[PDB]
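One structure below.
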Amino acid sequence: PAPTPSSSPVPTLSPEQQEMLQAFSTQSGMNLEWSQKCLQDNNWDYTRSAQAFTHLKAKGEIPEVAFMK
């Protein structure tokens, strides 16, 4: 029993990522890397994420590198 010998941590994400990220890239034009962050703040909802992303495409700060440079 100690800080090291206690519990058993594990990854937070799963295949869910690629299950979405792919269909999320073409969601509103996002790439295959910036779309993930969108699906990470919303918890991979796929709708509420890409929905807040689209509004940010012309409001927040979406580097062109995403859509297509």
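Shown for chain A, in order and in Swiss-Prot numbering: 551-619.
Positions of Cβ are set from backbone N, Cα and C atoms, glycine also.
According to Swiss-Prot, the protein carries these features:
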type: DOMAIN; residues: 565-619; note: domain 'TAP-C'
type: MUTAGEN; residues: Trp594 to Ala; note: Suppresses FG-nucleoporin binding. Diminishes nuclear rim staining and 88% reduction in mRNA export activity. Complete loss of nuclear rim staining and mRNA export activity; when associated with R-383 and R-386
type: MUTAGEN; residues: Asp595 to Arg; note: Suppresses FG-nucleoporin binding
type: MUTAGEN; residues: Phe617 to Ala; note: Suppresses FG-nucleoporin binding
Densest Cβ neighbourhood among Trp594, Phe617 (mutagenesis positions), 10 Å radius: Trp594
List of residues, in chain order, with Cβ under 8 A from that of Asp595 (mutagenesis position) and at least 6 apart: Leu589
Inter-residue Cα distance where the pair is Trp594 (mutagenesis position) and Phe617 (mutagenesis position), in Å: 20
